[PDB]
Amino acid sequence: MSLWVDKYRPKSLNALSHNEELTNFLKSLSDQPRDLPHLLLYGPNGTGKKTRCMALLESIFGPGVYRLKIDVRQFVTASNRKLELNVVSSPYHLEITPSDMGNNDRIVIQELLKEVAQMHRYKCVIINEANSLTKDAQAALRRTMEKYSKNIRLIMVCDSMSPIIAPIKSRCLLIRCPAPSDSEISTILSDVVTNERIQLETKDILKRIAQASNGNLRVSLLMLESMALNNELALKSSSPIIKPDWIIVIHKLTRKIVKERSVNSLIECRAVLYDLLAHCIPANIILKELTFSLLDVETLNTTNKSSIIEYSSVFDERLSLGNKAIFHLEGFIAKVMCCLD
Amino acid sequence: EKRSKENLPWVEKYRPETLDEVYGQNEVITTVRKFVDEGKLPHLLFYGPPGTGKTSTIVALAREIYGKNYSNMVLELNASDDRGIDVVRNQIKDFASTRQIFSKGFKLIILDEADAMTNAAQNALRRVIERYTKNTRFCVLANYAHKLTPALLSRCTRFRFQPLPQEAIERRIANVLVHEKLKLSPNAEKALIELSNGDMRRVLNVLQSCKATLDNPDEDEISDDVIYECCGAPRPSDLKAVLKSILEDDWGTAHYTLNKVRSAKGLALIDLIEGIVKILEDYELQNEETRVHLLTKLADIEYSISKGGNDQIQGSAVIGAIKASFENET
Amino acid sequence: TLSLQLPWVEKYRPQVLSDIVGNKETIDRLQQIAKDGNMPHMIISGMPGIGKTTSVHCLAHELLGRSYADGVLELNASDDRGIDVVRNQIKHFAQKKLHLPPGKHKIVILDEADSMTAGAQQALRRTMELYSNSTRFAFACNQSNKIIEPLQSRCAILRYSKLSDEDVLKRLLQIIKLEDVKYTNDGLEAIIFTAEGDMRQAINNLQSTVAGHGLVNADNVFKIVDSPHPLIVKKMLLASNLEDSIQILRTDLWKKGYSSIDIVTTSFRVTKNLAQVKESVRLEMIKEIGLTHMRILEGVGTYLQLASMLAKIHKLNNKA
Amino acid sequence: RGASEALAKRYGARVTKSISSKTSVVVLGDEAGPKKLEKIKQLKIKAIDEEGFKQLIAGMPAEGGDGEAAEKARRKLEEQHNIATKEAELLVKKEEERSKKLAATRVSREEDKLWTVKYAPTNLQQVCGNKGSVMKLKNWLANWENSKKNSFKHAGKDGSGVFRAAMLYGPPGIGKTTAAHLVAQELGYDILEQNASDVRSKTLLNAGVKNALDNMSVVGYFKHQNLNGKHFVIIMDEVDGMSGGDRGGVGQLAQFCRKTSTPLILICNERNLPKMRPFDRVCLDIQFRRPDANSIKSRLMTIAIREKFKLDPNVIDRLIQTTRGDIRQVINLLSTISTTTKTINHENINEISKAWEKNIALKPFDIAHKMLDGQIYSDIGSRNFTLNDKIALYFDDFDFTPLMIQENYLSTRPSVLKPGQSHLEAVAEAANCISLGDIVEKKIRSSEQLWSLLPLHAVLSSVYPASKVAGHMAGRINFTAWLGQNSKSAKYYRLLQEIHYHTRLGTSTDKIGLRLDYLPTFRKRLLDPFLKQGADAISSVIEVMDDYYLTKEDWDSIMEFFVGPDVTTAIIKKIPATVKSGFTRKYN
DNA sequence: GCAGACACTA
DNA sequence: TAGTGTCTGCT
DNA sequence: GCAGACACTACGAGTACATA
DNA sequence: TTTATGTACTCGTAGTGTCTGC
Ligand SMILES: Nc1ncnc2c1ncn2[C@@H]1O[C@H](COP(=O)(O)OP(=O)(O)OP(O)(O)=S)[C@@H](O)[C@H]1O
Ligand SMILES: Nc1ncnc2c1ncn2[C@@H]1O[C@H](COP(=O)(O)OP(=O)(O)OP(O)(O)=S)[C@@H](O)[C@H]1O
Ligand SMILES: Nc1ncnc2c1ncn2[C@@H]1O[C@H](COP(=O)(O)OP(=O)(O)OP(O)(O)=S)[C@@H](O)[C@H]1O
Ligand SMILES: Nc1ncnc2c1ncn2[C@@H]1O[C@H](COP(=O)(O)OP(=O)(O)O)[C@@H](O)[C@H]1O
Ligand SMILES: [Mg+2]
Ligand SMILES: [Mg+2]
Ligand SMILES: [Mg+2]
């Protein structure tokens, strides 16, 4: 559409120039669609997993997968805590997300799937953000997909499938979606810049865009569009690579941690973290970016880096096992400051 | 039920019907028999592990007091039925207040598995017990005493059911083998004692499964091989071999031995860990730190096994923990 | 079916304020209130078994024996207590016209009042404020912190302490002479030690000893009832060697049929109430014991978890 | 310190809690607050150690000598005894007056009554403390008709004219109900009172006092010069008894505060509950407080003289300190003790105090202040304040205590630091234990509901973190910021979901990737044309906005998601209003 | 702990 | 009208 | 006999508590 | 205020039945 990331998205398996072996595997699966088992696509973020899923649906069902609408279904949990969730439905398939309350994502998996399992001969259900389920929706989904299988099938899209429980991974055909190299990102961006009109001198700037995104199609495409808009559709050799405001704030926090290691610095870090969590930014991604920004500082030796990564792993476990996200991040920053000073 | 007995599990087919058929807790049975013979039965509280004969004892006691029709003379409440404070305020109050409808004796209230009762229900039960103690006795059966209010524990005489000893399990096994015309080797008997862990129900279930295991239930005797194959438990020889390979040989031999032992008969890793722990408690360790390292590391490993994961990694962790702990010896 | 004799707990319940033993000052105050008759609103609190509700009943009986049936309303947790079933009944009783001696008032005994709803207490506030000329209230709860602040403001707080060994011993000897039963001093001290200040527990254990063996000696007493598990857990935590604590745990708890969750909760309570060791040591022990408690609650209840918890206790105690 | 203060008050010496310039002598110990250490040195105040305290008792003669300070204190003490004796026979003469009148009526029950009822304040001059609040209430009530004539538009100097209804709030036992009733009775009004004994839900409030807003007393006509004898003063004692968010009558009482044609008075105990939030700016808030010990001292001297039992005058201060300013409970204590113990003196005061101590639950701020003190974690301090005491202190406000500990555990200067341990190490340990307590808290509040695990959470989240960083607060006790930030984050998540599902079609990216990647790009397609060319790109911005099914409301919502150098609040402000005005109109 | 208001005394 | 003594809310 | 007029039980929604 | 089941309480309402009356 208006954004270039959604303008040139492929709509078919033959329209993909991203992974040849993966596209061949999907063609093999779509060659015999009747015995298609429940799939589970996992890989790094932004590589095009849902593009693969929609292309596979188009290859199995046909054009009309992308002619999709949104309808709202009313779900009632215990007591009268009314919850509104909208399903992005379509002919030949259904799409659901755990975007409901994390502790109330079980009721949608129960009722909606029991309703659509009522009656070519099957309907496909796509579950985005599948790694965000809370071990109860998955527990229901185990028997939900084991019992009803001749009329409903699942394409479970997720990244970093470790939170997915063992039985679900057992009854799901795991499919791995690797990120492209620099050449493939540069080729896709070049196709974008030749389909549209952008003045460019040396393609090294496209290589820099590919480097900055770190194997991310969405980030690279949005960065290319943003840099073209800022440069008035004339990319320069020394064009400044943009970064998200969150990345700038995280880098400033890392510089503050490295420079000053007092307790007033700790309360300033608490304020910055409070703003970041208040502005719709997940805690685990925050901890990962803070860790890999601290490890990119050249003034630290190997002992400090090893202690930082060890505490990062410990507090990542704590974040995965806890709910108050600010507590574990504050503990991690305090431990890192105590280690460095 | 249907088709009378012989279609029941041996757990329910061999439930004691008389206080003389309750083995093990000799002191408890003698004390309650003296209580009912002397005509003074206080508010009893039966505490102990599962399978030790608490509900069997109270059922046999009620049958001895009343007779065959004790079920209509006794209000038995359990966690299966709803036991809110409305129940205490209406059903228990009416049963304690009213006279006997079938005899001229006292009322007996059995609060089976009462550790799953709310605090307010017990608070009401305190006053109910104290008010109507002249013609109504309360019996409380519980596995955990920390879920009972201290006042309720104060109001009730506490009887502790100790885990079944050697003689009681042997006597019940002999009775079952006599009834079923079944044979069993003495080493198989010791293996069943080891697998009992103070639980008679486990003994009965293993006996039933081992009778079903034999190709012909007649003229074939249960051996320790049958017990270990049906229960899946590791043999003591296998545990000793695994421990010797870990403690004496290098990593390749220890890893190969553990993998071979696990894959020969499908042994579980948690069973091997429990057997190894039971063997190592008899060791005369020189250092105080070897015990600490062994206990902490093996507890962490068994916790991770309970949460699930990779069995190969956990087995290698077991070998490494044992070897590293025993490296502190000298 | 044969009838049962009255238990010694209720057979020998005191009927006057002189037979009750324990807090001499509180009982003397109750007897002076008895003589005067102007009994104020009172809250009676303490640990169970030290003579809370029997003192209230004795005071009411001696105050108005002829009218105990008429002008005493004994509501309790067994009875349905709420907002309306309390406000209507207590208001009707307080406004009820009944002719007492000049120094007597109607008594509303709220036995086991710590479980009452807050709104019921709010209504009770104005009930007591309005009808204090005719009726008087007498609460009796184990935990006095449940009663709201204004009620404790409009009441006379009477705190009951656990009885010393001397008072329980005196009552035990009195009941022994009344029952004419043989005993040994060792058995009586064992009964006192097992009771831990609870008179009802002492009476129950003494009656069990008499009815099970006949002679109150140390052997019979320890046969019928075991030593309390808080003490064995306390000496398990305070032992020097790890082997000593391990064998104490195994023999005296695991082979005695004690649940692992009970052992962990008892260890937590002892460590919270433990006093000789330093505060930080207790905090560290509580932290690791709570970790073990979480492991037990999640389902992993074994001997190995308890042994590991004891090993961590010793690794903390020996200072690395 | 407690025992020495008891001996200091044993001889009638005032023990102030703060050091002053007019302070005579200060007893010096070993270590205390640094403010006291710097104050004593500069003002050159007399200092006597404990060794001089022992000889002070023997060397000082009775009555305090003829010193100027001692003489002034004695005559004030004598005046307190003089006014005590003056009013002692006031009721005795009244008692003889009613007895003679009662005897005549019988021809032609007392001394069996609660002491808090017979010794109730007969008039407004018999109250003890809160004189200013009582006079404020009286001035509001006596001038309610004047504000009624002026249609509650303009108030007076005090400002009570605009407020149709007055409100009373304060701790128990200090005399709110008695003051309100006496002010109503003195002016001649007819007291219409409700309470928690009868239902006060919406239905019977609409069917009860609702018709009493503009109706008078039927007894008012038959009780009659009196000008206010035919009106209503609504006295709702125990407003806290309306324990209903919706079915409760708190909003209904707010509607009465909106519209009422007669004076209305409310009496409650705590005002700051979220249940009673709609009473924030509704009524003339008259606050009562714990009265000072002198008035209660005089009243207790009168009572003791009238009851033929004697207590030492200095004991009254300790009795008030024990009961936390609850006068009614003090009278109850006196009545209970006087039955058998007729001598309340220096020997019985300690036993009386430790027997009648009031265990009042603490507020969250007081809980945090008490918990982050370095004295209670010392060797001597922890013996008096055991671990179970700290657990109970947490359990007073267990829902708020861990948050209050986490808010300000690194804002205090530690005094329990281990040798060689820096402040940052202690903060790190406290934060680690706070994280562990958070894990335990998540386990507690889950599907399993392991509520037996509460004391472990108590320790891990409040006691262990505080025992590492306890001491003196550098700043002030701050309320937890997690509640407001959590509400803000939940609202921002709701908006993120709304815009994500508005642009759901055509976008193969979840809500997490919308904020991280898509939203920064939308700013430079929906705000930069406003910045670099102004209104000349009104159609292009609308074209992009309409393409992703984005409305005008979503445009403002997207701008608030940015942080750091990309904050667009100032960018939109700098945009001229003429440029922004056209954008809204064209979309509509 | 940090003010902030209400008193008694000066 | 200005120094202490002391109770009280900060969300 | 039929339509109210009543008091009754029952169901539903909402709030609060959960270790001493 | 968030918290996630289960319990207990309180209230309000809707049916459900029975008693007066004409
Ligand atoms: N002392 C015993 N003598 C004979 N059989 C016993 C004895 N204890 C247990 N059993 C057997 O165990 C079976 C089940 O145990 P029960 O006594 O019914 O239950 P329980 O022992 O009370 O355990 P819980 O606490 O209810 S799980 C009975 O049917 C008996 O066959
Ligand atoms: N001080 C005492 N003197 C004599 N008997 C006592 C005393 N305290 C308790 N008892 C006996 O204990 C039994 C019941 O005591 P209660 O007073 O009913 O217990 P309680 O004080 O009410 O504790 P709770 O909280 O209600 S369980 C009776 O047999 C009493 O005789
Ligand atoms: N200021 C006072 N001076 C003298 N006596 C008082 C005073 N305040 C209270 N009292 C005594 O306490 C009794 C009751 O006081 P109340 O005014 O009912 O207390 P309260 O302010 O209403 O607190 P609540 O309503 O119970 S929370 C009176 O009858 C007096 O005996
Ligand atoms: N073969 C391809 N050619 C062009 N663009 C592609 C290709 N594969 C993926 N993309 C880009 O990837 C984006 C979608 O990635 P996405 O589905 O968000 O990955 P993930 O599901 O892993 O987050 C689309 O905008 C599309 O432009
Ligand atoms: Mg049973
Ligand atoms: Mg009692
Ligand atoms: Mg009042």
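The numbering of chain D matches Swiss-Prot: 174-281, 292-407, 412-775, in order.
Recorded method is electron microscopy, 3.1 Å.
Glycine is no exception: its Cβ is also placed from the backbone N, Cα and C atoms.
Under the three-state DSSP scheme, D:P355 (ATP binding site) falls in the coil class. Residues annotated as ATP binding site in Swiss-Prot: D:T299, D:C311, D:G353, D:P354, D:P355, D:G356, D:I357, D:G358, D:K359, D:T360, D:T361, D:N456.
One entry in Swiss-Prot concerns the mutagenesis experiment D:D427 to H. Its note says: In cs mutant CDC44-2; causes cell cycle arrest. According to DSSP, D:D427 (mutagenesis position) sits within a helical segment. The Cβ of D:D427 (mutagenesis position) has 23 other Cβ atoms within 10 Å, all protein chains considered.
For the recorded site, D:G436 (mutagenesis position), the DSSP three-state label reads coil. D:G436 to R appears in Swiss-Prot as a published mutagenesis result, with the remark: In cs mutant CDC44-3/4; causes cell cycle arrest.
Taken residue by residue with DSSP, D:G512 (mutagenesis position) is part of neither helix nor strand, so it is coil. Here Swiss-Prot notes a mutagenesis experiment, D:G512 to A, with the remark: In cs mutant CDC44-9; no effect.
A C-beta separation below 8 Å, combined with a sequence spacing of at least six in one chain, links D:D513 (mutagenesis position) to D:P354, D:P355, D:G356, D:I357, D:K545. Mutagenesis annotation in Swiss-Prot: D:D513 to N, described as In cs mutants CDC44-1/5/8 and CDC44-9; causes cell cycle arrest; the structure shown retains the original residue.
Within the set of binding-site residues D:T299, D:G353, D:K359, the entry lying nearest in space to D:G512 (mutagenesis position) is D:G353 (CA atoms). Using a Cβ-Cβ cut-off of under 8 Å to chain C, the recorded positions D:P355, D:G436, D:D513 reduce to D:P355, D:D513. Ranked by CA distance from D:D427 (mutagenesis position), the binding-site residues D:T299, D:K359, D:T361 have D:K359 at the top as the closest. For the recorded positions D:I357, D:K359, D:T361, D:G512, counting C-beta atoms within 10 A of each C-beta gives the highest total at D:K359. The most crowded of the recorded positions listed here (D:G353, D:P355, D:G436) is D:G436, judged by how many other CB atoms sit within 10 Å of its own CB. Spatially close to D:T299 (ATP binding site) yet at least six residues away along the chain are D:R515, D:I518, D:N519, judged by Cβ distances under 8 angstroms.
Proximity to ligand 3 (Cβ under 6 Å from any of its atoms) holds for these recorded positions out of D:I357, D:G436, D:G512: D:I357. You'll find the Cα of D:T361 (ATP binding site) roughly 24 Å from the Cα of D:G436 (mutagenesis position).
Rounded to a whole number, the C-alpha distance linking D:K359 (ATP binding site) with D:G436 (mutagenesis position) is 21 angstrom.
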